[PDB]
Amino acid sequence: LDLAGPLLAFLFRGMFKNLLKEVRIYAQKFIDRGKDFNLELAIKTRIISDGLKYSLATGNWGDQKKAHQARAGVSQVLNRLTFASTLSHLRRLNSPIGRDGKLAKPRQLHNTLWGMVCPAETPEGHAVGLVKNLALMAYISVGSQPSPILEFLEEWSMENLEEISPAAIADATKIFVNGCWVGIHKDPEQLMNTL
Amino acid sequence: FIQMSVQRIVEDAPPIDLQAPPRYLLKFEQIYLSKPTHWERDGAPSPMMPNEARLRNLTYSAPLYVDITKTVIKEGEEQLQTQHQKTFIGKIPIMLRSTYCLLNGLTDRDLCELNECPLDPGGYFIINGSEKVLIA
Amino acid sequence: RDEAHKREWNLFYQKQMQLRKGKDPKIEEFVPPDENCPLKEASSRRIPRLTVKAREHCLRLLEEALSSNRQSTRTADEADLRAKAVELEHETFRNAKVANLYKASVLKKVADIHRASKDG
DNA sequence: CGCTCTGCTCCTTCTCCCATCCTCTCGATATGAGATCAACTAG
RNA sequence: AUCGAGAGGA
DNA sequence: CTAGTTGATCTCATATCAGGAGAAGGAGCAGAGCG
C-alpha cells in the first residue's frame, strides 16, 4: 500500500530531476560564452512548488502536461458530511485495477483480508470491491533499513552466497531480506527463535 | 517522507558537470525545512495557521532549503569551490497534525485558541484552502 | 495448428525414411512353396513381406499345440490334427493383413490351445 | 517436369465495442504610414 | 461558460 | 467635365498486468494441372 509518503516521494523525485535539468540548461547557455552564471537565477522553485501543488489539487499523480497518462483519483477532497465520513475517508484504500473491468476475482473478498481490511465497507456501485477500508487495528509499515538485520545475520551462522559452494544449498535454508537472497543457514529453527 | 525520503532523493541525484576549459560540479549536500509561514508584501514572517489557510484559500506549505557547493576548475587543477547555504528550492505542502505542522503536540486548549477542533484527526493537506486527502 | 503439425511431421518422416532406405528396393523374390506344402493358399501374396516358410513354421507350432491338447485330452483321431492345424493357419492368414499381426495372432491361438489343454 | 494457379489454413493488424438516467464539487482554461478605390463634394 | 476529474444517487 | 475631401481596406514595417472478437491481408506450403 503506497501511502502519502511514497506517493510524494515519487512526485518529488520527478520534480527534483526536472529542477536539475533546468539548472543544467540555464548554466549551459551561460558557460557556452565563458561568462560565469548565478545558480540563484538557475533554480526555478516554481518547478517543485507548482508540481506538488498541481498533483495535490487535481489528484492527477504526474506532470500537468501528461495528465491523460497520469493516474487520477489520488488526492481527493476530504469528505466532511459527518465525522464518520471524514474518518473513513482518511482510512481509504484503492485498487488501481480499473472500474471498467468485469472480472469478479479482484473485486472478491479474499481470505487474507481478515483483520486488515473491513469486510463490509465498500461502495456498492461500479467500484464495488476495488475501494477498501482499513480494519480498526490495522497498521501499515513505513519501512526501515535492513542493515542491522544483515549485520546480525552475518554475525550469526549465516553464510554468504559467494563463499559457499553450490552443493551446500540443497539441504540448507535460503535467507531472503527484502527479496534479496543473502545466504543460507543450517539451523533455521534456532535462527527463527533468535529473530 | 519528510525526515528521510527528501534527503535521500536529494543525495541520490548525481552532480552535474558541465563543459563549455572550465568544468563545474554543483553538488547538493543537506536540506533544511522551515515551518509553514506566510509573507505579505512587506515581508513580515508570520506563521500560517491552518484556519487562515482555509479562509484565505492559501496552501499550507513549508519552504525547503538546500546547501549547494559550486566548484570550477580551469587550468592547473585550481579549485574554486564555493558554497551557497540555505538555497531556497521550493515549498512542500504540510500534512496537518504531522511533526512539522504548527498544531503538532498542542493541547486541546491551545487548539481551541486557534479555532481548531481538538477531535479533528488531521492527516490531510490544505491546497488553495481545499482539504485534500491522499488515498492509499 | 495440429493439422499443420501433422503434415510437417509427415514431411520430417518420409525424408528420414528415404535416408534410411536404399536408392532402389532389393525385392527378394517371393519363395514359391514346395508342392508338399500343407498350407492352404500357399501361393497367395496377400500379406506383404510374409514367406511361405514362416507359414510352415507357424503351422508346425500349431501342430505341436494340437499334439499337446490331444495328449492332455487323449484325442482319438490323428488326421484331424493336421487338418485342424492347416485350417487354423488358413484362417489366421485370411484374417490378418500384416506379418507381425499374423504372427501375434498365431501365438495367441497357440496360447489359447495351451490353456485349453491345461483345463483338460 | 517446370511453372503457374489457385487455395488453404494461420498468424498479424486493425478497428470496433463495452446500461440508463440524475446530483454535487473541484481544477484548469499593437499602431501608424502609404496606396487604392469608391463616394462624395463641391469648382 | 467549456473541458476534464472526482464523489455520490436510483 | 473635374479636381479636392472622406472613409474603408490592405500591405508593410518597426524587437527581442486481469479485453475481447471478428474481419481483412499477406505468407508459406501443398497440391493440381498443363505446357
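Note that chain C is numbered according to Swiss-Prot, with residues 496-615 shown in order.
According to its header, the structure was obtained by electron microscopy, 3.5 Å.
Every residue gets a Cβ built from N, Cα and C, even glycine.
Swiss-Prot documents C:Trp504 to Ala as a published mutagenesis change and attaches the note Abolishes interaction with POLR2A. Note: C:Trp504 (mutagenesis position) has no non-local neighbours, i.e. no same-chain residues 6+ apart with C-beta under 8 A of its own C-beta. In the three-state DSSP classification, C:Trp504 (mutagenesis position) falls within a helix.
Counting only residues at least six positions away in the same chain, no Cβ atom sits under 8 Å from the Cβ of C:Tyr508 (mutagenesis position). What Swiss-Prot notes for the published mutagenesis of C:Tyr508 to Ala is this: Abolishes interaction with POLR2A.
Around C:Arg515 (mutagenesis position), taking its Cβ as the centre, 7 other Cβ atoms fall within 10 Å, counting all chains. DSSP classifies C:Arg515 (mutagenesis position) as helix under the three-state reduction. Under its mutagenesis annotations, Swiss-Prot gives C:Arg515 to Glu the following note: Abolishes interaction with POLR2A.
Classification of C:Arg550 (mutagenesis position) by DSSP places it within a helix. The Cβ of C:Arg550 (mutagenesis position) lies under 8 Å from the Cβ of C:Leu534, C:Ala537, C:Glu584, C:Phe588, each on the same chain and at least six residues away in sequence. Experimental mutagenesis at this site is recorded by Swiss-Prot as C:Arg550 to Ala, annotated: Impairs protein folding and abolishes interaction with POLR2A.
For C:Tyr597 to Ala, Swiss-Prot lists a mutagenesis experiment annotated as follows: Reduces interaction with POLR2A. Around the Cβ of C:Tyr597 (mutagenesis position), 20 further Cβ atoms fall within 10 Å across all displayed protein chains.
Separating the Cα atoms of C:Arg515 (mutagenesis position) and C:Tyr597 (mutagenesis position) is a whole-number distance of 26 Å.
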